[PDB]
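J.: Right, I'll just put the structure down here and ask away after.
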Amino acid sequence: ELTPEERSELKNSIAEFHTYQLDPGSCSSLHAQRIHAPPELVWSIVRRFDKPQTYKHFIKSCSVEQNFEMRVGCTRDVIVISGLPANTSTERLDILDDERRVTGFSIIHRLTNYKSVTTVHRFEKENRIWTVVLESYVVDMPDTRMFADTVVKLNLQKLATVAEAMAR
Amino acid sequence: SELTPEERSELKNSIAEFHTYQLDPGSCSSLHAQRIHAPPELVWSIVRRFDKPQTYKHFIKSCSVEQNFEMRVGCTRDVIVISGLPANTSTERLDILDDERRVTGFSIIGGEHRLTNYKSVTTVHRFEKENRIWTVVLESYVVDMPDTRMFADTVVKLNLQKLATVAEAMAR
Ligand SMILES: CC1=C[C@@H](OCC#Cc2ccc(C)cc2)CC(C)(C)[C@@]1(O)/C=C/C(C)=C\C(=O)O
Ligand SMILES: CC1=C[C@@H](OCC#Cc2ccc(C)cc2)CC(C)(C)[C@@]1(O)/C=C/C(C)=C\C(=O)O
């Protein structure tokens, strides 16, 4: 969880990307993750819409178009590992901002109209550089949030681990 | 993925003896199965090790038991789970350990998380048609309601899936 100084540094980003005017029968949540790695590295993972299995906890595989070149509106077909209440997810790339390090997708099962946004943020103090990733989502209610929270948190933990390994 | 009616028929006595509950108000139960292409001796030797559930449980980082541990009904384990879940630890008591019949089971004895009075039982069953040997693992639990079932089911099914993978790898 973020320190007071980090939360102060992220307030604008939160206000711009992770704050929703919720419609009835939908809830949202915001999660954060500190990563001991440079933002460029974290972003290069986070941005790869075609290969979410590189850091998502439950993805078995991800099929995408042949001759895939990544653009907003493009789709992916995620096959998930066995033991979960769905087997498959078709997902659409909503945002890809390489300048500002912002991405997001929408699902198109229980988590109906799930849409998330992910942002990458640089921090430096005393020559020590690290990253914070924020991820928020909107989802239709059936506490469905507990289940999405767990996936999101787990995905973000593995993001850290993979990024921290690549940074070594 | 889910059992055949032939397997089902072979398992009814086990299900009646070990995986059937007279439920109280504010408690729910569920039964899960898993086909594993490996001998039952190997699967049992994994399932039976109360001190090392991390061998096959999806979300367990580590498990501490007492110094000079020998496995006896009544003994406890302290498990630490990986980050991102709605709890960080669980204290657990060994309820059953029958090596002859291949039955084990445990209770959670601590209570902070939503799964209050979680108690499960696990059985291991042999299968042999045309020199092809395989195993079926049944696991059932009872838990107090606040749908808890979806999360517990998810943990169970995942654990059983990794049990399959681990045992099938050890079968070589
Ligand atoms: C794991 C998973 C399951 C699908 O939804 C059914 C479910 C569930 C579920 C997840 C966690 C827990 C604890 C309980 C139920 C939807 C799915 C897209 C295939 C998902 O990967 C969920 C992915 C999510 C929430 C975010 C992401 O990928 O960035
Ligand atoms: C993985 C795990 C997570 C912890 O809490 C899980 C839960 C829950 C839950 C309940 C209700 C709702 C709505 C959402 C989640 C409890 C825990 C005891 C630490 C556990 O190890 C659960 C382990 C289980 C159920 C079986 C096993 O290991 O054979």
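Going by Swiss-Prot, the residues shown for chain A are 4-111, 115-148, 155-180, listed in order.
This entry, so its header tells us, was determined using X-ray crystallography, 2.5 Å.
Placement of Cβ uses the backbone N, Cα and C atoms for every residue, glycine included.
Not my notes, these are from Swiss-Prot:
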{"type": "BINDING", "residues": "A:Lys59, A:89-94, A:116-122, A:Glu141", "note": "abscisate binding site"}
{"type": "MUTAGEN", "residues": "A:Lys59 to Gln", "note": "Impaired ABA-mediated binding to PP2Cs"}
{"type": "MUTAGEN", "residues": "A:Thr78 to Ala", "note": "Reduced CARK1-mediated phosphorylation"}
{"type": "MUTAGEN", "residues": "A:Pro88 to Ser", "note": "Insensitivity to pyrabactin and impaired ABA-mediated binding to PP2Cs"}
{"type": "MUTAGEN", "residues": "A:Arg116 to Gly", "note": "Impaired ABA-mediated binding to PP2Cs"}
{"type": "MUTAGEN", "residues": "A:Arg157 to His", "note": "Reduced sensitivity to pyrabactin"}
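Each of these features: where is it, how hidden is it, and who are its neighbours?
T.: In the shown protein chains, 19 other C-beta atoms lie within 10 A of the C-beta of A:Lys121 (abscisate binding site).
DSSP assigns A:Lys59 (mutagenesis position) to coil, not to a helix or a strand. Within the same chain, the residues at least 6 positions away from A:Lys59 (mutagenesis position) whose Cβ sits under 8 Å from its Cβ are A:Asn167, A:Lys170, listed in sequence order.
Taking Cβ-Cβ distances under 8 Å and a sequence separation of 6 or more, the neighbours of A:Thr78 (mutagenesis position) in its chain are A:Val67, A:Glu68, A:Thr93, A:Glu94, A:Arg95, A:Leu96, A:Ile111. Under the three-state DSSP scheme, A:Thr78 (mutagenesis position) falls in the strand class.
Classification of A:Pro88 (mutagenesis position) by DSSP places it in coil, neither helical nor stranded. Here the Cβ of A:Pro88 (mutagenesis position) has 14 other Cβ atoms within 10 Å, regardless of which shown protein chain they belong to.
Here A:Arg116 (mutagenesis position) comes close to A:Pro88, A:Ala89, A:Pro148, A:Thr156, A:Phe159: these same-chain residues lie at least six apart in sequence, with C-beta atoms under 8 angstroms from its C-beta.
Taking a C-beta cut-off of under 8 Å and a sequence gap of six or more, A:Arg157 (mutagenesis position) has these contacts in its own chain: A:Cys30, A:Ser32, A:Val145. Under the DSSP three-state reduction, A:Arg157 (mutagenesis position) is assigned to helix.
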J.: Of A:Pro88, A:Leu117, A:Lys121, A:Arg157, which recorded positions come close to ligand 1, meaning Cβ under 6 Å from one of its atoms?
T.: A:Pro88, A:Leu117
J.: Would you count the other CB atoms within 10 A of the CB of A:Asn90 (abscisate binding site), including those on all shown protein chains?
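T.: Counting Cβ neighbours of A:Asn90 (abscisate binding site) within 10 Å gives 12.
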J.: Among the recorded positions (A:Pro88, A:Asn90, A:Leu117, A:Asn119, A:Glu141), which are close to chain B, meaning C-beta separation under 8 angstroms?
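T.: Only A:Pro88 pass the 8 Å Cβ test.
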